[PDB]
Amino acid sequence: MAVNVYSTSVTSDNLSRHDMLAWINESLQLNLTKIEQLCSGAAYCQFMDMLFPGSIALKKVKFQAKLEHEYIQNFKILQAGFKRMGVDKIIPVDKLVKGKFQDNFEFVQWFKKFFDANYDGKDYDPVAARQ
Ligand code: MOO
């Protein structure tokens, strides 16, 4: 299963919002300008695909979601991926989809530590993967 990451785990330094966005944008070939835009759940779904290909129902992800009920659908896809891979993290979905900075920044700081603990260096085509 996945390597879990806890508050007590030894991890890299937290990233600035600028450096976190750079990671997201460069890794996934996106152009987010705000951490709040992670409220859509789609980037997290793709990072899960990148970590564990086949863990996520990529075809069901709404990459161009603009409505909160769509953000929730994307996070349920992510939650199913976490369950499949034995990730013991509860996603505060109700908070994230509202677009508030602190909630979204807190979760992406954890998720980047999770990612770094699990990523194997595989090549990945995030554009080809969004079809
Ligand atoms: O000054 Mo920050 O580390 O982007 O919240």
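Here the Cβ of each residue, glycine as well, is placed from N, Cα and C on the backbone.
What Swiss-Prot says about this one:
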DOMAIN    14-116  domain 'Calponin-homology (CH)'
MUTAGEN   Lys66 to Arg  Abolished crotonylation by KAT5
MUTAGEN   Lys89 to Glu  Loss of binding to microtubules
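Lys66 (mutagenesis position) carries neither a helix nor a strand DSSP state and counts as coil. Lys89 (mutagenesis position) falls outside any helix or strand according to DSSP and counts as coil.
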